[PDB]
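Asker: Submitted below is the structure of interest, expressed as structure tokens.
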Amino acid sequence: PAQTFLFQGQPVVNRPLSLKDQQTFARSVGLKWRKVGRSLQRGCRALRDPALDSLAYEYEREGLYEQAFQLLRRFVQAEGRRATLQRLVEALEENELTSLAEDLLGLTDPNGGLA
Ligand SMILES: *[C@@H]1O[C@H](CO)[C@@H](O)[C@H](O)[C@H]1NC(C)=O
């Protein structure tokens, strides 16, 4: 993976997903975890069908927060250090979650508008 990438025309540092990234994602995406998973399926064989249905079977009854957290756990389990901030941010941008992407990248003004 590259050490940097371009986001919104801005250079940002890449890294493996962090615990903080996973918590922030799980706190925010809700039902959109499935659409983000669909985006991640394209570059992650281990998330291809029926893996998202398996995740739902195992965790839907534990709630929306836990399902989203477990999506990223499976991504990291499969890809290791190649499960990067860049790949997650790209999936978020595709799925109309740019504010969340900015949060992960540290670009969000903490005292800005409510998202
Ligand atoms: C993914 O798409 C397939 C085909 O429509 C569907 O059967 C499956 O339940 C979907 N998995 C989800 C939405 O988690």
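Throughout, chain A uses Swiss-Prot numbering, with the displayed residues spanning 198-312 in order.
Going by what the header records, the deposited coordinates were determined by X-ray crystallography, 1.4 Å.
Heads up, the Cβ atoms here are built off N, Cα and C, so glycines get one too.
In Swiss-Prot, a published mutagenesis experiment is listed as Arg235 to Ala or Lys, annotated Abolished GlcNAcylation by E.coli NleB1. Abolished ability to self-oligomerize. Strongly reduced GlcNAcylation by S.typhimurium Ssek1; when associated with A-245. For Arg245 to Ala, Swiss-Prot lists a mutagenesis experiment annotated as follows: Strongly reduced GlcNAcylation by S.typhimurium Ssek1; when associated with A-235.
Describe each of these features in terms of where it is and what it packs against.
Answerer: Secondary structure at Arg235 (mutagenesis position), as computed by DSSP, is helix. Note: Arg235 (mutagenesis position) has non-local neighbours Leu249, i.e. same-chain residues 6+ apart with C-beta under 8 A of its own C-beta.
Proximity of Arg245 (mutagenesis position) to non-local residues of its own chain (separation of 6 or more, Cβ distance below 8 Å) is seen for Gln238, given in sequence order. In the three-state DSSP assignment, the secondary structure recorded for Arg245 (mutagenesis position) is coil.
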